[PDB]
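Asker: I'd like to ask some things about the structure below.
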There are 4 protein chains.
Amino acid sequence: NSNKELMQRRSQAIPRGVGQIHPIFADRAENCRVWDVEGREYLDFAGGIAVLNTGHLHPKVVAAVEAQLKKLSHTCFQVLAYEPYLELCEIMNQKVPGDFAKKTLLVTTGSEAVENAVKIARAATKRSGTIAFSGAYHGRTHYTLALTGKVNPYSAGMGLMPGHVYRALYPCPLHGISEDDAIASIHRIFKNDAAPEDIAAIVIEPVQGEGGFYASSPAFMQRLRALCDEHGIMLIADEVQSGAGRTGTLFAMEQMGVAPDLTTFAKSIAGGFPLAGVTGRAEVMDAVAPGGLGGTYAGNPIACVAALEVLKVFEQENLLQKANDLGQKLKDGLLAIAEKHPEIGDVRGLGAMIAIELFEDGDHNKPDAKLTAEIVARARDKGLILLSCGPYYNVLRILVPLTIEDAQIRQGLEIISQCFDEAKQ
Amino acid sequence: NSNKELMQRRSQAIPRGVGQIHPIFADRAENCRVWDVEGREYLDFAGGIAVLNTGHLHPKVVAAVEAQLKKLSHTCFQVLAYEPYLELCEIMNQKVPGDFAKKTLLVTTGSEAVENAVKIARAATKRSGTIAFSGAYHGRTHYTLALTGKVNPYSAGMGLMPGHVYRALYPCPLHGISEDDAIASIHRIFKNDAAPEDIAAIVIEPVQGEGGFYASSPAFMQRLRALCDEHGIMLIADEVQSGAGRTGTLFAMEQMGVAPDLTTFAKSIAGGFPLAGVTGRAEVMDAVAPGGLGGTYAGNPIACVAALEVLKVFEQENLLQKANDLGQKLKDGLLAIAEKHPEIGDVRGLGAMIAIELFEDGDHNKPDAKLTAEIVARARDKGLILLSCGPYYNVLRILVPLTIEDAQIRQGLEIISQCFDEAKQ
Amino acid sequence: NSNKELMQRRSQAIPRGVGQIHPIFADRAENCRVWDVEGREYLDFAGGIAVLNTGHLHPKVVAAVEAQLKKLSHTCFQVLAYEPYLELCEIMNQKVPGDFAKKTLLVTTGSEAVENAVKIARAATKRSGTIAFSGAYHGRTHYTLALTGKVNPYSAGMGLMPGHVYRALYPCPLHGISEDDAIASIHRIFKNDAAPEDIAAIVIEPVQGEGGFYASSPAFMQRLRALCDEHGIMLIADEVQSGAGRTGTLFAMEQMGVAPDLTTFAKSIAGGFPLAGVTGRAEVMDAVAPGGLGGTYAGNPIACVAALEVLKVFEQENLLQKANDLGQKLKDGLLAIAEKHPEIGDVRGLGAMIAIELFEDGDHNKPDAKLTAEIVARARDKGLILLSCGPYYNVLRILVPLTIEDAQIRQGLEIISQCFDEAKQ
Amino acid sequence: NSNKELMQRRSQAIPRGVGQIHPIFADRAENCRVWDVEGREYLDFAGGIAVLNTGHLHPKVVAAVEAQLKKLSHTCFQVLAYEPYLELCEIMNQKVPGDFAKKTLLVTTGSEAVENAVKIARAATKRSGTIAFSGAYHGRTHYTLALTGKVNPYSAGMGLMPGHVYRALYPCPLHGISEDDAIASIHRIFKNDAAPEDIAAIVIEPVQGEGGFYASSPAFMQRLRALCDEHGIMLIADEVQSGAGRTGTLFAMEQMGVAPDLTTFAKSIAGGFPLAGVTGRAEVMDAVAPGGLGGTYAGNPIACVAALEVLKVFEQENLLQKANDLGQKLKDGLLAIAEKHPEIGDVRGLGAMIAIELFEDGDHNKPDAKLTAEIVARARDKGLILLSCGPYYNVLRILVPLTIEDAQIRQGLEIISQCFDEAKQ
Ligand SMILES: Cc1ncc(COP(=O)(O)O)c(CNOCC(=O)O)c1O
Ligand SMILES: Cc1ncc(COP(=O)(O)O)c(CNOCC(=O)O)c1O
Ligand SMILES: Cc1ncc(COP(=O)(O)O)c(CNOCC(=O)O)c1O
Ligand SMILES: Cc1ncc(COP(=O)(O)O)c(CNOCC(=O)O)c1O
């Protein structure tokens, strides 16, 4: 019943490989509030890593879950079907962008969704290679670790991950990688390592998550769509983190002016219950023969009803508009703090997928990982839970529930401001 | 709201790759009973594919879940920890066989569990290759599809799965593969394709599941343990399906007389909620550096409290003894039926992990997949839900909850008896 | 100028990885005679590892080489062509078995020939995987080491060789692998790891060379041809060692009753000059696009005229018949020796591809590698150069030139007899 | 006889995959002249693709070959050794740059040399990955095709080549890739796809050959050497084409100011006879265990004496100085032609490794492959044999023997000058 006592028990019972960002054991939570085992209250700006866009235990979501719990929790869909799985698939087919008919597969984790999107693209194109981008993050299974553009620590010490995954550059002007450089890096793969006829898919996060909250511009995404179209390559949009409304539209691709062939989703789709999925061009989804897709827990009944309710909540509570309003208030406030702290070299974000990036004395070539970690620690001491990201660990991101109250927005920005003021001296 | 209308909607919204064993939409369930959307009642001998050893919605499990729903459903353990994850790890470290210190990681699906056990073995041994057995089944991610000893349909049409996974023969006297043949096939790998110094682990199901309910003998497992010891190879016991009490002991390895270095578990561990994990020798588990293990939903709070309750139920309701008793009653009944049906060439199984195998005119080299499929269909028509398995699709398995009523044991065996009598008419 | 001083210099200038079977420096040679730097004369029963079926420096071969040396030694065929390359390709299209149009590519080494046959099959079938057999030997490049069914020492310590090469069992009744077992091991790969639709070729040595001089029966080869036909898979006959007349026919496949799609050849094709090549069904050979095949030294002019002359010598000197006569004389003498030494557990071979296998106390389960090495060393001391082979290093092979004189046959057999008698004193 | 008649026979007996740059069949050649079967005389500026630095059939080389031909042509060194192989290794150990003990392995082709250098690096570092550069060319075996930075046509239509080969950018200011971009691309691989501890070697051509005659600067090579040193990575200099004197020093690395760990050589090392090898840091070479290195024809006796004689000729005839003088005369002559032809956008090269690059309207972004091909064809009609190179096929390279006389230098430049004038007419 103390965080420290539980941390000691953790070190003796759980491998050190599972890191602990905050050495705190949560006991209960509601919307943006979390209480630890000692009764201390925190304001949650991490949202369980973008999983709680509708807040901890949204009452509508919980009541849907409680009703399903009276019916059944598991049959394994492939054995005996159930309606919540079917209804969610129909809804995702309508909401994921694309003017063609789509089909949806439900699985359980984001890594599984990416795994399956790739398998489907391979079966549909009869090709085996894939292309992913620098700083990308797609999961912790062997193949998704290969797709993830970061070896340490995700796959550190394990030897080489699966081959035949080629690396393109993610466009990022802030750090000198132009859209031209990014597209040229894909043609480079075609010419040097894997011809287009051997590439089943190009996988991309419309807004990189663990990679630093860097967004693709519609122009880049349009050139990418054209390049895939030219070569029969499937464009896979990994919206596990950017999806379920974080960017102000349900899916970030809606803001890109083009539709991907396959979209993966998870995290906030079910507001705190284990569910993930893949929605894409119906004929591409159907390339795999019966028995080729599935999973024991896939599309768990309770999680399906939670997701159907999350989508209803977005509509009833106009959370997309709130995401945009929230993002503006956050950026306005961070820009204000940036006026007094040159270390804040960039304030950015689509909708509520907001981040700031820190540099030693403002030099874009010197990521300040130290100040970043210090701000995360100081915030925690003030009762605010934050996460950093980026290949250089100098990006601070905000993933607070879209259901946050106005007073809490001011409260969080004030704490952050205090952390930077106090970090000096 | 008829099964037919829902199947039509399925064809429009969900990929055909997700097979539908039974064209039925379940509406609600309780213990061993499932009711479809039309109100028809069925006896569930599939148990959601060995996930419901405590039955659908065990009341104790559901009450614990309902209580946790008033606290929190998700924080992402590696961000903010919580006690149910910790407690379950402590208990698994004690319950998994091996008289030495252990640690446990929780993830969400069985495939993720196997993925992590291999990543851990690789980090621990500083080697990259793995060996798996003929007919094995380990999951649907790219790497676990490579480990899985069956291409069609699991990875059919997708091109070749990850390399550096080698194939040994699973011992099966019924089909002419002796234990010597099995051990020799491992040495063959060492000599022809991958030396011991490049093999991080040998992955094996103590009792193959999708592969036909073929169990390893203690003598064979002991020879394997010695072979791994000699070469510094990690022995990974995949107990995703054999575990959580199906064979009469919590883990089948308990009946082998030797302990693995790592064990995967999932399915019945949480009685119908998404949870999986890996428990192993502490020093092996600790080989991965911080940040190297994780997952967004991993050890979901609700699923953890469900697992803790499943473990108490096993103890309180004497479910291990019941598994053994149930298995004896099932085999006795199946043997009686076999006296009248030569096609049943084998009746086998540890605990309640029971199966019968069909051969044309009891000819061991002639797998009778048509009869097997006919029995499954005749059983559904009589209200009994069964699954077949085996590389040749001729094994009928029984995975009915261990909480089955005495009358239902009689009912299922009687229905199976009628199916064989009516198929022979 | 002494063998010992040259061996000391060798230890300082050349990697220990290049083994040295005999610590002798050859100075000159003629037909089956070799003289070292110390003037000692030896009888060559190794033939430079089956490279000298026409003997060291056959006078007709040397005369052709001398005539070509006056013209040119290299232009790179793909840059400026030359007639000897063209003429040899025309002849091999006719000589290689297969009653259909063929085309031929010339390269330089046997490993390059195998590499090319695989590249060609992959382009022809649009598939990436290959199957090779236990104990096979196909060369020392990364891919041919993967095809090679022996890790130690060929690829020992280098980490895992290229993936997507699967292992079947070579038929060998002497060691309990029946033809049914061999064919079943192929279906096992199709079911467990790589479907036929992903297998471009099955690569096989009609008579395994480094593997122990084990020969496929015509019945087995016919079943393999039927299996390949059914699945659109290319049958590649690696005749680098079995070819150029060693078995009594120019190519061993001629005795199998069926034709492969692709044949590799090297070693004795040019009687001691660097040349290798691939001959196959015309439509298969033409699947690779222009520029996809080549090599700097490929089809070297001097080696081409040497090969053209070697083929003429085979016709003029009736070497195919001599091979069969030599083989019988050798086997007869070896059988005579086996009557006094039970350790000789088998005497076998097609044509002049002769071997005996040694067992500790006639026990086929106890390969006698120590005695084998002892016989090689004793023979060397008596002036006879021999080589062993076999995955267990207990096979003595004879690859003496087909041009050997009758008295030398007796001389060699007598030496081997003395070696076994004295090893046993 | 006729070139066209021979081309027709070629189309019927040889696969189209073997391209034919010049549809001409050579009959005889001497120094820089070649005569076809129609008796027409050509000036050879291709040198059999840089194999004839000492010219066709240098008399001293031929005399050495003739002397060896009276002794023996093949024993397979690893069976029975011979002095020429030993003597050549001793000399290469001292002449390849590196102020430390080296050992040398001889094989037969350049692709085999690169294959072995990587196998040796892998065994020495106990790592399996490699890094190669954009536009690189290393051979036609599966693994060297993966190293080769060009898919079409070298590995076109065959599916994906071996994985675990990562791609860095070769520095080339002319085309916008700075040295900083190049080094940053190596760090990118380390961070995104393969940690340094999994990279056995970085393979680089000091001057890219098929990639366009682009040379590394000493500054870049020094940074690359420092990066390899920091991470324990072996630096492999592929000097198969740049070596044996082409650049003015025996090996190009000598001009870089640093030594590689391993160097591959072939082509001009033996003046037109099949030989290749790897010379490197002794303890790295010795990391492979006995039996782990070899090859049937490896270090062929005749090619060894040819190479020993080529090295003496370089000394006796001052060929390195001549290569520098030749290079200057060529560049001066080409610059004069460039004053009248804007299409020639760059004239470059170290020593006699000279090239010019053609651009449409002198625009660096508009490679002129059509004009380049027209020049090669016109030059041939005028009796001058040329080759092009470069990933965009717009680089004309000159590889004429270093033994060329002044009159022929003038004559070849005049022919080239005419081709450009007549191309614009
Ligand atoms: C774009 C994207 N795809 C895929 C995934 C993978 O989803 P899941 O964690 O549900 O497997 C994630 C998960 N972020 O998780 C972080 C961590 O574990 O350090 C993600 O952001
Ligand atoms: C031993 C074993 N390991 C691992 C797994 C994989 O576990 P999970 O389904 O939770 O990923 C399974 C799952 N069986 O799944 C059947 C199917 O989808 O056809 C399994 O039996
Ligand atoms: C059937 C076969 N294929 C292919 C090859 C490879 O041919 P090459 O050595 O010309 O590359 C060989 C070579 N045997 O060489 C033995 C050794 O080096 O220990 C062979 O026997
Ligand atoms: C740097 C380098 N390494 C390695 C090699 C390979 O050497 P080899 O051709 O002797 O195998 C080459 C050969 N270039 O040959 C051209 C072609 O066949 O199109 C090369 O240039």
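Per Swiss-Prot, chain B residues shown: 2-426, in order.
If you're wondering, the header gives X-ray crystallography, 1.9 Å.
From the backbone N, Cα and C atoms, a Cβ is placed for every residue, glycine too.
As listed in Swiss-Prot for this protein:
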type	residues	note
BINDING	B:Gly111, B:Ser112, B:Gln242, B:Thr297	pyridoxal 5'-phosphate binding site
MUTAGEN	B:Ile50 to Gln	3-fold decrease in catalytic activity and 12-fold decrease in affinity for GABA
MUTAGEN	B:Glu211 to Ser	100-fold decrease in catalytic activity and 15-fold decrease in affinity for GABA
MUTAGEN	B:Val241 to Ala	25-fold decrease in catalytic activity and 5-fold decrease in affinity for GABA
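What's the neighbourhood like for each of these?
Answerer: If you take the C-beta of B:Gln242 (pyridoxal 5'-phosphate binding site) and look for same-chain residues 6 or more apart in sequence within under 8 angstroms, you find B:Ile50, B:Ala51, B:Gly111, B:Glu206, B:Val208, B:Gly210, B:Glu211, B:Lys268.
In this structure, B:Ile50 (mutagenesis position) is part of a helix by DSSP. There are 25 other Cβ atoms within 10 Å of the Cβ belonging to B:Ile50 (mutagenesis position).
Other Cβ atoms within 10 Å of the Cβ of B:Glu211 (mutagenesis position) number 22 in total over all chains.
The 10 Å shell around the Cβ of B:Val241 (mutagenesis position) contains 29 further Cβ atoms across the protein chains shown. B:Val241 (mutagenesis position) falls outside any helix or strand according to DSSP and counts as coil.
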Asker: Would you find the one among the binding-site residues B:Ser112, B:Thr297 whose Cβ has the most company, meaning other Cβ atoms within 10 Å?
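Answerer: Compared across B:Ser112, B:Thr297, the most Cβ atoms within 10 Å surround B:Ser112.
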Asker: Do you know offhand how many angstrom separate B:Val241 (mutagenesis position) and B:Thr297 (pyridoxal 5'-phosphate binding site) by C-alpha?
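Answerer: Cα to Cα, B:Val241 (mutagenesis position) and B:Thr297 (pyridoxal 5'-phosphate binding site) are separated by 20 Å.
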Asker: For chain A, which of the recorded positions B:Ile50, B:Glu211, B:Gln242 fall under 8 Å by Cβ?
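Answerer: Near chain A: B:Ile50.
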Asker: At its widest, how many Å does the recorded pyridoxal 5'-phosphate site span between Cα atoms of B:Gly111, B:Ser112, B:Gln242, B:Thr297?
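Answerer: With B:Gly111, B:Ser112, B:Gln242, B:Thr297 as the binding residues for pyridoxal 5'-phosphate, the largest Cα distance is 23 Å.
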Asker: DSSP three-state call for B:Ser112 (pyridoxal 5'-phosphate binding site): helix, strand or coil?
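Answerer: SS state of B:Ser112 (pyridoxal 5'-phosphate binding site) = helix.
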Asker: Filtering B:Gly111, B:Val241, B:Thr297 (recorded positions) by proximity to ligand 2: which pass a Cβ cutoff of under 6 Å to any of its atoms?
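Answerer: Result: B:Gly111, B:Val241.
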Asker: Quick one: which of the recorded positions (B:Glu211, B:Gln242, B:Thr297) have their CB closer than 6 Å to ligand 1?
Answerer: B:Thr297
